[PDB]
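What follows is a single structure, written as structure tokens, with notes after it.
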Protein chains: 4
Amino acid sequence: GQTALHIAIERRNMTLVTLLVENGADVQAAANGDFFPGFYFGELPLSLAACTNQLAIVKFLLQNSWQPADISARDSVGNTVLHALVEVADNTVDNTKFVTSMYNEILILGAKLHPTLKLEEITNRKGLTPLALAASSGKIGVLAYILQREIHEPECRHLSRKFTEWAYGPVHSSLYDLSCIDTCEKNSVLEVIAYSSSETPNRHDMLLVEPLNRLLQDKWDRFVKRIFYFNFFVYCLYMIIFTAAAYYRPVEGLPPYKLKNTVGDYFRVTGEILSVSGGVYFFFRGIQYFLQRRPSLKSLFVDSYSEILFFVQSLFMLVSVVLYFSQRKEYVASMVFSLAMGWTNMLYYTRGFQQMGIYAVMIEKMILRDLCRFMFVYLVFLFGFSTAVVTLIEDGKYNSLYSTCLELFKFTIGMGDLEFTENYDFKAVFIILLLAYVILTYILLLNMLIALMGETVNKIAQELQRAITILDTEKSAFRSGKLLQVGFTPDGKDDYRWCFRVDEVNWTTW
Amino acid sequence: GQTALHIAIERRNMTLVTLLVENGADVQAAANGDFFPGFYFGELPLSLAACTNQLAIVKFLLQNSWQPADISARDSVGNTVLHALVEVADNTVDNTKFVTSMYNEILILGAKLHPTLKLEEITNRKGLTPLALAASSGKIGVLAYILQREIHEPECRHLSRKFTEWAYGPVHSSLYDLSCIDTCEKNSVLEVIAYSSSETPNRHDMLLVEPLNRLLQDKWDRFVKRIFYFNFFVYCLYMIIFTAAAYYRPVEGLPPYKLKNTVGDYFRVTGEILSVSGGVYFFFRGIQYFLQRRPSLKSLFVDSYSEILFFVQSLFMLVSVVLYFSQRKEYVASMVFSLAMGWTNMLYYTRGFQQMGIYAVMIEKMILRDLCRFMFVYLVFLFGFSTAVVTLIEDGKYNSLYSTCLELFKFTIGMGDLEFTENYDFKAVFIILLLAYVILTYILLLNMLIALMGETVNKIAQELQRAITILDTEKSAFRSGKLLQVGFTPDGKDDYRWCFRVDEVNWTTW
Amino acid sequence: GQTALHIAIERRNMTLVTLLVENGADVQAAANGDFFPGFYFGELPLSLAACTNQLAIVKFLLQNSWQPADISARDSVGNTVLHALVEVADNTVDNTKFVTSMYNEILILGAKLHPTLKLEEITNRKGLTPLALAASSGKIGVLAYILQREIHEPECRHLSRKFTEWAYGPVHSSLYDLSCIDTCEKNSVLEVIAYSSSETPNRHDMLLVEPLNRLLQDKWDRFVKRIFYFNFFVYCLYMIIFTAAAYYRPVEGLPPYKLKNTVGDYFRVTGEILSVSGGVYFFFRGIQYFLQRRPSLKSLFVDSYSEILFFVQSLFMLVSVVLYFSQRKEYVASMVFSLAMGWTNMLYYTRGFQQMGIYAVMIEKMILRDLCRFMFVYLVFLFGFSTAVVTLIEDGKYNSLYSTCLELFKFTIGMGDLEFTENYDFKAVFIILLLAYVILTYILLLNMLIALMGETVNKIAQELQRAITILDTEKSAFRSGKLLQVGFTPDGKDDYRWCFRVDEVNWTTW
Amino acid sequence: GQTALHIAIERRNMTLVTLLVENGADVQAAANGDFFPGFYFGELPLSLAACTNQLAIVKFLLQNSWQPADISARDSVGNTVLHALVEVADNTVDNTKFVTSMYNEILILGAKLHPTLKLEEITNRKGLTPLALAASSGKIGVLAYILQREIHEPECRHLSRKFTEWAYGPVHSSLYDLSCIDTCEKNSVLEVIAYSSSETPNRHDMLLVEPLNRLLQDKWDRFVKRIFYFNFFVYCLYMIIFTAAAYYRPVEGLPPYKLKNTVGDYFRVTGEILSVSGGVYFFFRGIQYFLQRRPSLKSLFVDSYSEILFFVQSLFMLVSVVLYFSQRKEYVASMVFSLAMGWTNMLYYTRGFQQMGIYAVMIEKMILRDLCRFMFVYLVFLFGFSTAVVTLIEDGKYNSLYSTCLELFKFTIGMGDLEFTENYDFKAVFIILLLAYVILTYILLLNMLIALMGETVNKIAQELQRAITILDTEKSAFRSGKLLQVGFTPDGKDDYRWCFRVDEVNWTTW
Ligand code: NA
């Protein structure tokens, strides 16, 4: 699908390009090769020039007597030259510098040639703006350049995003464009950075850009602290009510239980109803959370490992209700399961409280990454050695697998047991096997712990929990801007862009 | 409240300032704006010039035909130009360099114009000298510059603080001004650095400046070692006497106890009186310590966590006396409480003894920061799981909460208990709950310990206990200087400033 | 054995060398001194010049009217000038640079003078090419230079190994010579790097050179994943069959056991036959592995510590069979030993699964390096203290060594025992000895663990498991190349060298 | 005591010094001031000039028409100019460079003016050569310069210490002067570095200088390996004999024991005699070791902590003999004590065996530095809490201190005990006290371990055991040189200086 102009752009023989354009060959068309091993640039000469160190060629292409190159052209994916430039970024110092410079130059040139049109709002077929993709794909450099972009040339000042409302000696106040940042209402940058599954390279590094962290802190201190505390208090109240109702369970038999006229019975019924309603609410919240987020199965356990616990607790409560209305005695078992699991899940609110711990990330390094491994290996060892031992046994209580495993389990943990290291032949063989099993398992545990410590030392000497907490609570006085005035457009109309006031104290470069 | 001269100082159009002053507009007045978002400089043109890179403007302002600018002017807060310069410091290399240079230049110029006056002793309304505020607010750079300041120009040599009594080849001896350092008797710098609540940025970094550490070591080796050892010995004697008196408590009944003529009874009465007197003394010492220090409630536990223990021990002893003189049998309980707590508090003297341990700071990282967290979480888990278990129980001894919690406590710690994992339905449910509880609690403990180790490795690869011990013991042969002679004043009078002899061995720059 | 030309080469008096050669003295001969304290260079003037900063002298020697120096001469060891240059490399930046430059220059010059001959294929008496020795002896720099060598001069382009099939803007594809790399079929470089005993300096650092890692990954993802999973599955199946057969062992007496017509008996016989066949297969695989590798006795335990376990398991199974066919009752003991050991050896497949753990190298730092040390020291302590204690004992059950050691063992581990700290004189002496023993042993354990952690922190902050797994499984759709065309030889014949396509995305130096 | 010439040397007015010397004032005399706050230079103008950046003045002083300055003058301490220069060194890069240059210049000048005299052998009143003091006082730079000193000027080449017997291309062999290094027979440098108490700054850093480490390794591989192994074997034999003799102790009563004619009795008597002789030998070796070393009391435990153990073991054996020949039954107790302690002391030979452990220095960081601290604190806690508890007790078995402490000891370690948490009032008080005691003690232990790990990580990331082992075994085929020839003296006599051949492979600077 390649055409001569594409090769000339690649060869950069600007004489040949000028000769091809002098006849007026073409300036758009498109490449559609399977290769286009491969390399993607937007299947256009405009994008090809913009992406491969061509300022002269792109300047010549965008406007010319024979056939001006439309800058608003949308490709099969809708990849505009700006969106293609975003797609090509690779997060390198030289590459980042060059791509930011190219973005600036192309934007200013397009504005100067066509001031009425605004290329920033252009979106692809998927329905994403170039900044939205820069955030989704993890392009830190392009995002950093855009979020604090500024233009110092008349007739295109409107394209800038950061300004300086007033400067005073050392202190000077700067304004930031929050449009498409806090509430884009469609694919807000914060939302995309937060939602996006955990494989993007620099999800954490992209929430430290200047406006974002301050915006999150402002939202927090505005309302989210109160929302979080209210949720914590109401959850504690619900758990206390559930515990009180479950403690006073009647022992007559085979529910349902008939209401007896008394204050205690009325209170018990009220508490039962409230607990069931709360469990039902949790079930619905979890199911619709899953519906609207649609996370990857791989991310269910690595991420969002608390919502699953809440959902299964709700499942336990619902199963308890079902068994309660079926004349069964296992409703109590299900109820106690749910109660204990809720008391455990109360830990979710440990966050939002600095005092409770700053480095609570080892929970994820350990409750799965090492606990599950150790349990698996230990169970395999248990089964194998128990089978060997029971095979060695002649008769008695321990010629069965379960009895032998239950006691080989006891020896290991120091509970010990009644010494059945006796009453059979091959005494030395049995003692040797027992020693081997106990040693090996404790060796394995010792390794898990050594690995934990060795990882934590540099995980803590090499390097956002609230960045997610704030958004989730927000999505359980929510503007974060005031519609300032930053001049006018190419036309003479007041421009309003939800500026976020920020003031920094500086004491040099006066 | 801003006036044209203020703007001109900000704009730095020294032509415009010269024109404004040529008419003789004004050179003092004051700014009083709510803003004066904000920025503080001393609400004067003199301070404004001194604080914002103006040497020419300040030189022109301080003296001029039309209206010389009084350098001794005191503002609403009493902020002199020097005190304002101290207030503006932000602890940056360039900012520190500039502010120190400005301080030097302004001091020398003011001395030259008005040699009789001494601006250093000037104090604000609060009653603090500029050095005192530099120490209180945590301005390390300004303090470091001032403490070892020196002037190499005749007619202003008196303003210097560091000198060179005699230089000998490699070795040369320098003298340091200790006025307002060791015993200012009002707001001594050491005292301010020590008292100041724990939020100042660099309280530790400000006790390493050259004179201070040597001064503290000299005071220590002079007297404080002996004072500390004497206190330790007398406390041990008192504790031994108290233990001996408490051991021989009579068992007759319902004090007070009538004196029986015998040597043992006389000794017992003497010991009881001495112990009560000591407890009373501790109570008074603690109460008046609290009165004269008035620490923040937030700093009671983080800092001064031993004085609180001593005070509560004294409270226990006093309550014991009160119950003793009321015909009650709980005086023994209170007495044993106080005795045990004093034996524990004996640890306070572990400091002052290098040999006992250099890195004993983990006490603070752990006895509160992790012990309290773990206890809280473990108690919550205990309550929830015990309620669940007792709800599951049908009848018997363990259908009560306390009996179940007392045994669920025993399983966890390896004491175990008589196996009540029996004699009821839902056996598997109970065993599952028990396993969950035990596991979870030990998982939590394992995390606390991992966090401890991971924090300690770099707390000990990244970075004063005696700096506080020495001052406190001093405040339970206390001069640290000898009134040397360092020349004369602008007048012809001998100058005495409590020089502290210091000699350093150097082998370069000859 | 040294001759004047050798000294002149050492002295570098190129005038004297030219005068010696003008008469036509000689250009080959050989040195044979015991010294040739010592220094090896290939016992030739050609090699001596090439190895000691002589380009002019080597250029003059290789060709001259009087006596051209044959470059293909082979010495007593067969050390060609190229092979000698490889032997002299010492892995230093300057030395590496110089030796690579000398190799390049000598190769190109030899090709230009004698294009028909190919010096690369030349091999020593041992039967190794220069690259093979560079890999065997651990010469990283020479290997790195050779593996990605390239020549930019006509008439010798064939000597190059790396090419550029097509370059496209940023992306450009390069081809690598895999001849003598993947399957040399004689002494392949990968094979030599892997086999070579563990004393070579940089066995790990030599498997990161550009082509090698990508080649290993390609082989893995091609077939080795499937081979490994198939082996794991079949081993699990065999172990399950063995366990099932061993569980149902009859209890009649004194094998062999007569076949009773029933489905269960048929299945039991089938399982027994399969298990014996598997053990026999493992025995043969291990013995022939040892035969064909012939590792050092020192490397048996440090390396290949799993094959030994498999072999001894097979030995246990064979001994079980032998005792089974001899009317003995210890076949069961041998069978259970083999069963347990196989269940343990199942851990070998933990590798090949990232998820199970990345840092599983501490196994080697600990299962031997610390476990064996601790066991040895603890057993010595046990023997000494038990002898002392039994000597102290007067009469009773514990006047024998075994009874005392069995109980001194119990005290230490917290099992405790029936308190025999009673019923004899010198009570305090016994208690003191017991305390000493217990303390000392736990002190020793505490040290082993401290050393483990202190080593692991920097072993994990300072710095291939699959590099060996892949080769071993390969040697349990195996080409890794496609016979590309890279031009022609000095003659006009198509050249085929098993190119490995590789494409790298680069965004600079255009 | 200062004289005008001293001041002029200090002022460096070489015109004034020339004028003072023109009259011929004096060139020796001496300073004797109490100051000579202070600064020591050798109380001479020659030493003063040499020590304070004076080459011109020292050159003028050493020789002049009026009064040549004797360079061999010895002061009150005998401080020659060279010895004074050694004394003044402070181990700084600039100071080290300058002092080495001054030493070189003064030595060469003194040799040229007076070639017959040799200033190196000059010794102070204490009887030490300048190199000996450089080693004793910890002057690393001066020692490093001297040990590999070289002079490239005829008529003074003899003063050099390092030479080059033969250079061959890359490899070149250098010879080192071992006189006064290996066996000075008086105050050998190695001996001084080893003996010297543990306060010298860089005892370790001074055993890495080029000749010393190679010399130690050569001595080791020559004989010390065999000596060490022989000692280990003979000690093991003696311990086995002692254990066998002690096992068969007769039980008749009240030694001495009459000899009964039998092989067993003869063997028993032989073993007893051998054991007593060995203990006696150890006692004598230890006492005379202490006599000839005379270490500081502070260094007895920090250093040489194994010789003390051996000596006390010998004391136990001797006391056993004494009680044996006095008709007492405690000879057995003493014998078992000595036997157990010897079995423990066997650990001393763990060194000399790399395999047993490289980082076995934590023994010293822990067996004293933390074990003793923890034991002390724990015993204090034990006493205090036990006194409190026994005071609380009313009657029964535990109204005595020992019974209560013995059980409060048991609770802590998990042995537990028969639950006496019962049968008295103030139940809650007792339980609270018990919890407090147990917690506090385990908290303290946890801290000791945390400190251990935190210290070991950087003690092992920041930085000789055999350096001491080798010397001690040597001092339980001992030349290490061969009397090479290195030219002649200023006279025409062959010079012999025990050269140590050393050859280094170098591949640059040809
Ligand atoms: Na136990």
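The numbers used for chain D are those of Swiss-Prot, and the residues that appear cover 201-236, 243-603, 627-692, 699-711, 719-752, in sequence.
Per the header of the entry, the method used was electron microscopy, 3.6 Å.
From the backbone N, Cα and C atoms, a Cβ is placed for every residue, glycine too.
Under mutagenesis, Swiss-Prot gives D:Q202 to A with this note: Strongly reduces affinity for ATP; when associated with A-199. Secondary structure at D:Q202 (mutagenesis position), taken from DSSP and collapsed to helix, strand or coil, is coil. In sequence order, D:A231, D:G233, D:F236 make up the list of same-chain residues 6 or more apart from D:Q202 (mutagenesis position) whose Cβ falls under 8 Å from its Cβ.
Annotation source Swiss-Prot lists resiniferatoxin binding site at D:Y511, D:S512, D:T550, D:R557, citing experimental evidence. Every protein chain shown contributes to the tally, and the Cβ of D:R557 (resiniferatoxin binding site) ends up with 16 other Cβ atoms within 10 Å.
Under the three-state DSSP scheme, D:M547 (mutagenesis position) falls in the helix class. Using a 10 Å radius centred on the Cβ of D:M547 (mutagenesis position) and all shown protein chains, the other Cβ atoms total 19. Under the heading of mutagenesis, Swiss-Prot lists D:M547 to L and annotates it as follows: Reduces binding to resiniferatoxin.
For the published mutagenesis D:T550 to I, Swiss-Prot gives the following note: Reduces sensitivity to capsaicin 10-fold; no effect on sensitivity to resiniferatoxin. Reduces binding to resiniferatoxin. Long-range C-beta contacts of D:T550 (mutagenesis position), restricted to its own chain and to partners at least six residues apart, with a cutoff below 8 Å, comprise D:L515.
The Cβ of D:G643 (Na(+) 2 binding site) has 12 other Cβ atoms within 10 Å, all protein chains considered. As annotated by Swiss-Prot, Na(+) 2 binding site applies to D:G643, with the evidence given as similarity to another entry.
The DSSP secondary structure for D:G643 (Na(+) 2 binding site) is coil. Under the heading Na(+) 1 binding site, Swiss-Prot lists D:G643, citing similarity to another entry as support.
According to Swiss-Prot, the feature Ca(2+) binding site maps to D:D646. Using a 10 Å Cβ-Cβ cutoff, D:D646 (Ca(2+) binding site) registers 12 neighbours.
In Swiss-Prot, a mutagenesis experiment is listed as D:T704 to I, annotated with the note Loss of activation by capsaicin and loss of vanilloid binding; when associated with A-502. Around D:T704 (mutagenesis position), taking its Cβ as the centre, 18 other Cβ atoms fall within 10 Å, counting all chains.
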Legend entry - C-alpha spacing of D:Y511 (resiniferatoxin binding site) relative to D:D646 (Ca(2+) binding site), in angstrom: 38
Legend entry - Across 7 unmodelled residues, the distance in Å between the CA atoms of D:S711 and D:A719: 15
Legend entry - Shell list (resiniferatoxin; ref centroid = CB of D:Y511, D:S512, D:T550, D:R557; cutoff 8 A): D:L515, D:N551, D:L553, D:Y554
Inset, instruction - State the three-class DSSP label for D:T704 (mutagenesis position), counting H, G and I as helix, E and B as strand, and everything else as coil. - result: helix
Inset, instruction - Using DSSP with the three-state reduction, classify D:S512 (resiniferatoxin binding site) as helix, strand or coil. - result: coil
Inset, instruction - Take the Cβ of D:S512 (resiniferatoxin binding site) and count every other Cβ within 10 Å, whichever protein chain it belongs to. - result: 12
Inset, instruction - Would you list the recorded positions among D:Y511, D:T550, D:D646 that come within less than 8 Å, Cβ to Cβ, of chain C, in the order they occur in the sequence, writing 'none' if nothing qualifies? - result: D:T550
Legend entry - Candidate recorded positions D:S512, D:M547, D:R557, D:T704, pick with smallest Cα gap to D:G643 (Na(+) 2 binding site): D:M547
Inset, instruction - List which of the recorded positions D:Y511, D:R557, D:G643, D:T704 have a Cβ under 8 Å from any Cβ of chain B, in sequence order, or say none. - result: D:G643
Inset, instruction - Using C-alpha atoms only, work out the spacing between D:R557 (resiniferatoxin binding site) and D:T704 (mutagenesis position) and round it to an integer in Å. - result: 8
Inset, instruction - Specify the count of other C-beta atoms within 10 Å of the C-beta of D:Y511 (resiniferatoxin binding site). - result: 14
Inset, instruction - Could you check which of the recorded positions (D:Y511, D:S512, D:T704) sits closest to D:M547 (mutagenesis position), going Cα to Cα? - result: D:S512
Inset, instruction - Measure from the CA atom of D:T704 (mutagenesis position) to the CA atom of D:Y511 (resiniferatoxin binding site) and give the result in Å, rounded to a whole number. - result: 14
Legend entry - Residue pair D:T704 (mutagenesis position), D:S512 (resiniferatoxin binding site) - Cα distance, angstrom, rounded: 12
Legend entry - Unmodelled stretch of 6 residues - C-alpha distance in Å from D:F236 to D:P243: 9
Inset, instruction - Please give the Cα-Cα distance in angstrom between D:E692 and D:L699, rounded to a whole number; the 6 residues between them are not modelled. - result: 11
